[PDB]
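The structure appears right after this line, and notes come after that.
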Amino acid sequence: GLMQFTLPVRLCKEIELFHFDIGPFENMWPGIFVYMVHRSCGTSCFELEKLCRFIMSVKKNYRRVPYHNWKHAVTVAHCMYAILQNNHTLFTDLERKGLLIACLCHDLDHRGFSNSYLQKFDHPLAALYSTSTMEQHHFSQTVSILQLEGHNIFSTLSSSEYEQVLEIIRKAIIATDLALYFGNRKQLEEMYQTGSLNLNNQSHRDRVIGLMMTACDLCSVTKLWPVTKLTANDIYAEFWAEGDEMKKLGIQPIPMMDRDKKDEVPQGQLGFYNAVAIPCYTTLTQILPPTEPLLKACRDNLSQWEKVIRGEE
Ligand SMILES: Cc1nc2ccc(CCc3nc(-c4ccccc4)cn3C)c(C)n2c1C
Ligand SMILES: [Mg+2]
Ligand SMILES: [Zn+2]
């Protein structure tokens, strides 16, 4: 009960910054996550024994793929921790609880393949879930683990507080389907600009949590250049494996997934920063001004990709 988690001084200070890298020591990531729950939620949010057992079952259910792995889960949760800590008074007790768990769980049991590949392979999961295939699976795996004995971290919540948090988590995880982000950000753009955005309106809060989920999920583009550059290799290593599997089904993959077209990566990153990342962190900064360091870091990385194209590195 009087048991803090504490971190070495360099981590204690840097973990509060949006651009923090959780580092290569896997055995420290559980403690980093518990540290973040304790500071953003409280030492009383979860029974430590249950939380530790829940974290280790979540870890066990992430696969050894190059990008959509346990490191990505904890990275996306740290970005959410940074957003929550810079926007102290905007979020409910239940939202603080639900969103760090949602982030840790959002890619549970990912196989390194897109919704599109599952649909073309005719994977069983594509028949069970016609849209946001992997994301409905991730929520389903979250509920499974919550129902393991000794794993219900929400046990002290009332019946209706419990249903509310599981509903925050479901919407948060569904929102990580990037196909839904474009529409969601357009609506948030219009609401903010006509002045109709209202954070007492639940359907509005939902949209804003959706955008935060996109922002955390994409946070590799908000790191220092050497982190951003090295994560991009992991990201393309999955896409190219998927491209290879598309070719096995007799389908030319899109160039993004075709390892023969590696040369167009710098130009593909530009498109991505311009069409997805910058718009994402721009609208997030408009709604939540203290998240501006994410937009600034993203702009700095776009400018580094421009330098790569000009052969200045
Ligand atoms: C967090 C993060 N999430 C993602 C998701 C997708 C992409 C890939 C962008 C991208 N490359 C291409 C491309 C590359 C080589 C040849 C032809 C086309 C097209 N397109 C849209 C990146 C870089 N991401 C990052 C950095
Ligand atoms: Mg995902
Ligand atoms: Zn993800």
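Here chain A follows Swiss-Prot, giving residues 724-1036 in order.
Technique stated in the header: X-ray crystallography, 2.1 Å.
The backbone N, Cα and C atoms fix where each Cβ goes, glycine too.
In three-state terms derived from DSSP, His791 (active site, proton donor) belongs to neither a helical nor a strand segment and is classed as coil. Taken from Swiss-Prot, the feature active site, proton donor covers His791.
Positions annotated as 3',5'-cyclic GMP binding site by Swiss-Prot: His791, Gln992. Listed in sequence order, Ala955, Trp1028 are the same-chain residues at least 6 apart in sequence whose CB falls under 8 Å from the CB of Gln992 (3',5'-cyclic GMP binding site). In three-state terms derived from DSSP, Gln992 (3',5'-cyclic GMP binding site) belongs to a helical segment.
Annotated divalent metal cation 1 binding site per Swiss-Prot: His795, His829, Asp830, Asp940, in sequence order. With a cut-off of 8 Å between CB atoms and residues at least 6 apart in sequence, the same chain places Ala796, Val799, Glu858, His861, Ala895, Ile896, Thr899, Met936, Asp940 near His829 (divalent metal cation 1 binding site), listed in sequence order. DSSP assigns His829 (divalent metal cation 1 binding site) to coil in the three-state reduction, placing it in neither a helix nor a strand.
Under its mutagenesis entries, Swiss-Prot includes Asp830 to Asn with the note: Reduces activity 1000-fold.
Among the mutagenesis entries in Swiss-Prot is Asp830 to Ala, noted as: Loss of activity and of zinc binding.
Taken from Swiss-Prot, the feature divalent metal cation 2 binding site applies to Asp830. Shown in sequence order, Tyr785, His791, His795, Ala796, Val799, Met857, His861, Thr899 are the residues of the chain, 6+ apart in sequence, with a C-beta less than 8 angstroms from the C-beta of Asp830 (mutagenesis position).
DSSP gives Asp940 (divalent metal cation 1 binding site) a helix state.
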